[PDB]
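A.B. asks: A single structure is presented below for examination.
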Amino acid sequence: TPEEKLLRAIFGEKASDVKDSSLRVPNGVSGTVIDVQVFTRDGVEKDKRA
Amino acid sequence: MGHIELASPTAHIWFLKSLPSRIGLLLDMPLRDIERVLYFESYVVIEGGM
Amino acid sequence: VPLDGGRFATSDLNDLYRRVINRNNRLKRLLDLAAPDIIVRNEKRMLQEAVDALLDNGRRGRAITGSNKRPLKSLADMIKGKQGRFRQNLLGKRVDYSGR
Amino acid sequence: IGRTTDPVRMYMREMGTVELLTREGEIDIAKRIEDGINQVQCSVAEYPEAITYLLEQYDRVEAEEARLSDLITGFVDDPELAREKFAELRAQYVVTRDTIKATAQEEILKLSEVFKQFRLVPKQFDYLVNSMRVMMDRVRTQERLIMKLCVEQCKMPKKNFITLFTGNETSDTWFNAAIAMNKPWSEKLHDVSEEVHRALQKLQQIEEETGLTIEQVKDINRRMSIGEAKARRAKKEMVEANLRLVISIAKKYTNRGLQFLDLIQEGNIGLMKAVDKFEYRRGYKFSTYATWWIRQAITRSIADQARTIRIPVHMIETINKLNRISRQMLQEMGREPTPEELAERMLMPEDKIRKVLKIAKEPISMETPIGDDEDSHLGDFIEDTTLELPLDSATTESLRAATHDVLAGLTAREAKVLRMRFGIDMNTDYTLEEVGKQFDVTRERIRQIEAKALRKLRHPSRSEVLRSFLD
């Protein structure tokens, strides 16, 4: 919107091309992560943790 | 809303099959005959002149 | 609506409208071709069937849907009945600022 | 008939009534078609000015502004031969128009017999038939209105109309002879004598350009209608006979996304196409030829109008090949084929393999019942993602307030510059040149003012209200 345009002009705030989607813990549940599993399709580069 | 142009004038099921068939009694003709006509089982003589 | 996972979800009215339009266009073509009476009569019957299935599906051979064996829901089904409307969504809403 | 509403059953009865024509009946009806088309062919040859357009567009084709195959698709008992025959056609026609004043009847017959060898791509048949039909329409409306003028007011018998108007159709003798009959409506005819006679003149103009008269134009065109209708009736009988073949082929493609009757209707259309294009000169049974169309039509219809989200026909063929290959690989390998194994067996790079695998999914119905619960469907879960969250609306309002206050904090003309350079409280924002036009001073100084105002907004304690909206 215009007004945000002006704010960016003044402060020079480079807009991030990425939205957040991270899987955060549900509200009001708290415990210890005991196990993690990672499934990559065949072809894709396994990450270090994988 | 949009609309569709029908090639053949089509009957409105509500005004035909509703238990008191209002097309039927408006024309004072029993339902069996009207069904017979719409499904192309018999003709009807509309103003057969002299 | 496109469901997460590349699949799509559609109301049955899309199917019913599509079928009506298909049979209508085919009847147009058949008329332009001057086909024998038997064929145009069959097509006119089919268009009757499609329309009356659209308005209130269930007062005929109950045109079931594609590969799902459940009879698809027509407009009359949307209005009438408990699950459909007046009862469900216009006297039975779901408020905000509420807890349990 | 037990009032069976099922449309399948009544269509089946109507079909069941027409009995199966035997082996030779088929050849008979095919001869019927040839004879009707031949009759109309002679009739079209017998009409004039058609050759005019033939010659004209063949000449057009010689100049190379068109194609040689747009008029003929091979003759029966090379462009050069056609060119010479069209030259002799021009010559014979013009000389017969000169010799019109008896012998010209024989000369037109010779023109027709020399033209007989040619055939004509359907589109031109359509053009000529529509031209003569529209001429007949026009003549028929004029004649019918004249005949109305006579009978509706005078109760005029009809042999007299025939003799007076029919026979000449060219001289004005009958118009004024009708008035000589002392009849009162004939005396009133002077009111529309102008129009009647001007339409007669138009009739003479069409006649002369065609180079004939009317009564025989009526005769020829009505014979054309007789021949064409006869042939059509024969074709009707044929197709009614072969509807059974249509159903037989149709029963194969069962519930594959198309209502049974849609299939049989598409098959009927394909059978019509086959019948109209069939050539018996081979000898082999029509059914063999018609099938190759019935299956074609059914497959095409399934290809296009089956899926909700339509997919091109070549893509459907690709998916079917996919399924086939998969089937074979499963039965050989035992386990299943992975996309790599398919990319082996098929030549695509496996990128298009996963593309094709994604494409095929049909949309799921939003009414499908959710697990073990018949009062909660799927539609009740999908949410509306477009809707802006109320938080964001409150934020936008607060920001509008803050920017209004900070703009008021600036000077008048600086504030107007900053408002117009952007769109605050206005439509599209004007560039430096247009804002200069608004001030009528158009140059870089104005960009200096915008930047200077911005610099002034850098100053702390004034911008903090806007610093807050960052996050």
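So for chain D, numbering is Swiss-Prot's, and the shown residues are 91-167, 213-236, 243-612, in order.
Cβ coordinates come from backbone N, Cα and C, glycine included.
Grabbed the feature section from Swiss-Prot, which reads as follows:
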type: MUTAGEN; residues: D:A553 to D; note: Disrupts the interaction with Escherichia phage lambda antitermination protein Q
type: MUTAGEN; residues: D:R596 to D or E; note: 2-fold reduction in activation of class II Crp-dependent promoters
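Describe the structural surroundings of these features, if you would.
C.D. replies: Cβ-based neighbour count (10 Å, all protein chains) for D:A553 (mutagenesis position) stands at 8.
Non-local contacts of D:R596 (mutagenesis position) by the CB criterion (under 8 A, 6+ apart in sequence, same chain) are absent.
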A.B. asks: Which three-state DSSP class does D:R596 (mutagenesis position) fall into?
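C.D. replies: SS state of D:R596 (mutagenesis position) = helix.
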